[PDB]
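Right, one structure below, let's go through it.
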Amino acid sequence: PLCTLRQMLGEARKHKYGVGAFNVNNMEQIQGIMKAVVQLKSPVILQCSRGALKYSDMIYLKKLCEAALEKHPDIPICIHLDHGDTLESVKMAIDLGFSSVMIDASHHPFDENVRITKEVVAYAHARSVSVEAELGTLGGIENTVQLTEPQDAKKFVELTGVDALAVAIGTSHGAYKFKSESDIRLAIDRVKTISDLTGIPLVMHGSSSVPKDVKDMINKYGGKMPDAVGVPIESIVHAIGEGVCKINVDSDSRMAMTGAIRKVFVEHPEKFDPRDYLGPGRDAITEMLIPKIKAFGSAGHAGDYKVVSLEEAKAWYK
Amino acid sequence: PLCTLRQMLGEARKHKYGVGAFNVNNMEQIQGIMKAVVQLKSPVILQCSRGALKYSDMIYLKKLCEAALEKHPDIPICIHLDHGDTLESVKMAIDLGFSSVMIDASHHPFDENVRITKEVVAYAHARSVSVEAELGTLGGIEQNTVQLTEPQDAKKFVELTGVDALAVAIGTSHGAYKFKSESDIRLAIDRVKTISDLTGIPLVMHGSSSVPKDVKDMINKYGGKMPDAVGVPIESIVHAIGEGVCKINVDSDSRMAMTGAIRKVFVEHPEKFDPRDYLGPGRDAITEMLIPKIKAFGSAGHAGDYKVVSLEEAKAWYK
Ligand SMILES: O=c1c(O)c(CCOP(=O)(O)O)ccn1CP(=O)(O)O
Ligand SMILES: O=c1c(O)c(CCOP(=O)(O)O)ccn1CP(=O)(O)O
Ligand SMILES: [Zn+2]
Ligand SMILES: [Zn+2]
């Protein structure tokens, strides 16, 4: 059933497991994810950026999500707005029936962040909707990146009331996180500190692994993504043990789908039925996600708890 | 709103135009089609094969259709089951809120065809849902066993079964290779007017992708191997339309528009790996392929010609 981020990650924290949070944009991507988490009876976060919502004209993604909720009433499923910039987009996602939002004001100074966030928290928590926010900014370390300062994090969380905090520890968006693979520099030491000080679920953004299998595959069949590196996966398992409950994953899927398509295009240039290549692309998503969910630790946990509806979530906030 | 096949094709018939029936499989496909008919204020048939229902575990495809019915309340939108094989496949779709079904018994003898149909007609008509059936089999004319529609048989078929619209066999077939070349186009469109006169109902043309130049050329320019693809010329279809063909089934053209678009992105920008980066283009190319096609069929500008009768109130036409 439609779950809050609050409860879902509540349970993650408790059992020391992480829940992958997977960006979806069309029918085949949701189906690729759902396949993976149903098989392993895992809770799931399906997340849509404002761009996802624009691309699917909003209503299309809503209905596709309603389809995954109806198809699998056993799974806790949290529909999350990824990277809200404004109260405006937070509203739009709420009215679409999302059970969570993220307000990303990490780029304004601390007080403006806190300002902008309280505003969304006041709004969202009225309907039972969870709120992820972020302190610190994304980007590698190797410069204008602010890594989360744990003592500020504590205050930020007390000041704002958010259910989850996204941290900055040297991860960025996209397929090109680090220049070499020798020099992967993560600041995961502070994760345990941030988790302890705030007492809430933490979120890792830019968490794709850029797995070599898929990478070479793209380049092998016409693609041009040569020096692409991601975050190593034991780093993510380490951060999970230290308090990370939500693992944001988008690029890895993008690549899985694209690799399976280029492959059909090369091997069978005579085929033009989109089912012929989109189908293989769906299944590539599933295959790539299965080990990942297993490493995260969320597998088997789908039936642990009674999902609280948004109506009842309003009570947590009064 | 949701609209029966009876009303959509009844209006098409009376005004002498045809409505394109487009096969749907996923989000970027429904969107491509809907952007087109919306821009041209045309009615639409969104059709689902059994195989497209498989592809999408039904509910996903159900829900996309809802999103379009809801996003565009202005447009009359018939949800139609294409190529129903059994009576049970029909049941499954009426319940997914379809406004219309095809029962395809064209490979059985007349009497077994009429029987299998009247069965689907009885079940469907009672829930206000429209039924398309077919007399004659698809296949190219150029040893033969293709069974072109005999206008005398068609008269008797509609008198027996009571179907809302009739798919006829005039020399088309499915897919990208309908004829041996662009000069060898052998179609049987002269019977259309006689089938339309004798039966008095809307007719449907299956296998009617046109394989336009731009789509084929882009597949073949960007790594594709489809050098001998050939479809139905739009001229033939417009001929057929004005003699009584009111519904035109198009699928391969959309499949080809999508693939070309992705192959060109794959070649012009090999760095790009976000599926939105190529499926968006693939959505847009669908839309652009379909604009001239919709206008030729003639349904452009007709979305607000009529107030749409509910499945519910359709239960009276038959009773
Ligand atoms: O976590 C995320 C994430 O939330 C987004 C959303 C922004 O996407 P948009 O382009 O706006 O639709 C993208 C990437 N990653 C992590 P990675 O997979 O790049 O490591
Ligand atoms: O008329 C039809 C039609 O009814 C279908 C449905 C079958 O599709 P499936 O492969 O079963 O999902 C497809 C194509 N055409 C005409 P064309 O586009 O091949 O010219
Ligand atoms: Zn992110
Ligand atoms: Zn057909």
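Going by Swiss-Prot, the residues shown for chain B are 2-143, 147-323, listed in order.
Per deposition record, X-ray crystallography, 2.3 Å.
Heads up, the Cβ atoms here are built off N, Cα and C, so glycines get one too.
Features reported for this protein in Swiss-Prot:
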BINDING   B:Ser50, B:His178, B:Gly179, B:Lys182, B:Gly211, B:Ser213, B:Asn253, B:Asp255, B:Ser256, B:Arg259, B:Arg280  beta-D-fructose 1,6-bisphosphate binding site
MUTAGEN   B:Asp83 to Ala  Severe loss of catalytic activity
ACT_SITE  B:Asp83  active site, proton donor
BINDING   B:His84, B:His178, B:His210  Zn(2+) binding site
MUTAGEN   B:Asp255 to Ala  9.4-fold reduction in substrate affinity and 50-fold reduction in catalytic affinity. Has some activity towards tagatose-1,6-bisphosphate
MUTAGEN   B:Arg259 to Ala  1.8-fold reduction in substrate affinity and 2.8-fold reduction in catalytic efficiency. 6-fold reduction in substrate affinity and 24-fold reduction in catalytic efficiency; when associated with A-278
MUTAGEN   B:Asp278 to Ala  159-fold reduction in substrate affinity and 2770-fold reduction in catalytic efficiency. 6-fold reduction in substrate affinity and 24-fold reduction in catalytic efficiency; when associated with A-259
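Cα proximity to B:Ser50 (beta-D-fructose 1,6-bisphosphate binding site) (within 10 Å) is found for the following recorded positions from B:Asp83, B:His84, B:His178, B:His210, B:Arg259, B:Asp278: B:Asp83, B:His84. Apart from B:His84, B:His178, B:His210, the Zn(2+) site neighbourhood in this chain, defined by C-beta within 8 angstroms of the site C-beta centre, holds B:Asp83, B:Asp105, B:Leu139, B:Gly211, B:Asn253. Proximity note: of the listed recorded positions (B:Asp83, B:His84, B:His210, B:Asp278), none has a CA within 10 Å of the CA of B:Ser256 (beta-D-fructose 1,6-bisphosphate binding site).
Pairwise Cα distances among B:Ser50, B:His178, B:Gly179, B:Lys182, B:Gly211, B:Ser213, B:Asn253, B:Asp255, B:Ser256, B:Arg259, B:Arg280, the recorded beta-D-fructose 1,6-bisphosphate-binding residues, top out at 32 Å. Here the recorded positions are B:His178, B:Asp278, B:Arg280, and the ones sitting under 8 angstroms from chain A, going by CB atoms, are B:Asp278, B:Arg280. Here B:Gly179 (beta-D-fructose 1,6-bisphosphate binding site) is positioned 10 angstrom away from B:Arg259 (mutagenesis position), judged by their C-alpha atoms.
In this structure, the C-alpha atom of B:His210 (Zn(2+) binding site) lies 5 angstrom from that of B:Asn253 (beta-D-fructose 1,6-bisphosphate binding site). Proximity of the mutagenesis positions B:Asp83, B:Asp255, B:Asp278 to ligand 2, judged by a Cβ distance under 6 angstroms to any of its atoms, singles out B:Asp83, B:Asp255 in sequence order. In the three-state DSSP reading, B:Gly179 (beta-D-fructose 1,6-bisphosphate binding site) counts as coil. For B:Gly179 (beta-D-fructose 1,6-bisphosphate binding site), the same-chain residues 6+ apart in sequence whose C-beta sits under 8 angstroms from its C-beta are B:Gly211, B:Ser256. Spacing of B:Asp255 (mutagenesis position) relative to B:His178 (Zn(2+) binding site) is 9 Å (Cα to Cα, whole number). B:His210 (Zn(2+) binding site) falls outside any helix or strand according to DSSP and counts as coil. Counting other Cβ atoms within 10 Å of each Cβ, the lowest count among the binding-site residues B:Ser50, B:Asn253, B:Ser256 belongs to B:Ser50. Among the recorded positions B:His178, B:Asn253, B:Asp278, B:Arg280, the residue whose Cα lies closest in space to that of B:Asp83 (mutagenesis position) is B:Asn253. Here the deposited model leaves out 3 residues, and the two residues on either side, B:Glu143 and B:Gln147, have Cα atoms 9 Å apart.
Counting every protein chain shown, the number of other Cβ atoms lying within 10 Å of the Cβ of B:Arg259 (mutagenesis position) is 24. Highlighted here are the recorded positions (B:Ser50, B:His210, B:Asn253, B:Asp255, B:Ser256, B:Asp278) whose C-beta falls below 6 Å from ligand 4: B:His210, B:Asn253, in sequence order.
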